Amino acid sequence: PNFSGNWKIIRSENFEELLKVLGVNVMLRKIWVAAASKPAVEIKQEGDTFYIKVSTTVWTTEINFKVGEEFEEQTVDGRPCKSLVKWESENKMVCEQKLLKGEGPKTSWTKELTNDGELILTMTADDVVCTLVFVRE
Ligand SMILES: *C/C=C(C)/C=C/C=C(C)/C=C/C1=C(C)CCCC1(C)C
């Protein structure tokens, strides 16, 4: 349906846990989830094609994909990867990520629109699941 919107975050869960598995050391994680961990997500959708903009106060990243087509992006912690999004339901999609170079935790993310107006991102590294919940602006 209409994933498109200007999304403001309302709930974070396990974001520091995620960062830990990803290997960001302690002081870095703590300091990280501080004044720059309340992110804005902008979504413009046209069919199976997605344009996404995620930004803090000094950083912004653009993610562009079509469902079913490989692309390149970033892991949550900054490492470049190849990604592929699939649908798992009418309102939910799943992305498997494979690192470009190196090794590290197995990462993935999902994007779901609840019928109640919540946009729900999850990000997974090995067995830790960070859940972010947004509502529109
Ligand atoms: C469909 C929505 C997607 C793919 C959203 C992805 C969001 C991120 C990869 C967020 C990354 C973040 C940073 C790069 C630093 C600030 C903390 C986060 C989680 C907002």
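In chain A, numbers come from Swiss-Prot; the residues present are 2-138, in order.
Structure determined by X-ray crystallography, 2.6 Å.
Just so you know, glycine gets a Cβ as well, placed from its N, Cα and C.
DSSP assigns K21 (mutagenesis position) to a helix. The annotation that Swiss-Prot gives for the mutagenesis experiment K21 to A reads: Loss of ligand-induced nuclear import; when associated with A-30 and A-31.
Here the Cβ of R30 (mutagenesis position) has 19 other Cβ atoms within 10 Å, regardless of which shown protein chain they belong to. Look at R30 (mutagenesis position): DSSP puts it in a helix. Quoted from Swiss-Prot, the note on mutagenesis experiment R30 to A is: Loss of ligand-induced nuclear import; when associated with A-21 and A-31.
For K31 (mutagenesis position), the same-chain residues that are 6 or more apart in sequence and have a Cβ closer than 8 Å to its Cβ are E17. Among the mutagenesis entries in Swiss-Prot is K31 to A, noted as: Loss of ligand-induced nuclear import; when associated with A-21 and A-30.
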Report, in whole Å, the straight Cα-to-Cα distance of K21 (mutagenesis position) from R30 (mutagenesis position).
7
What number of additional C-beta atoms lies within 10 angstroms of the C-beta atom of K21 (mutagenesis position)?
16
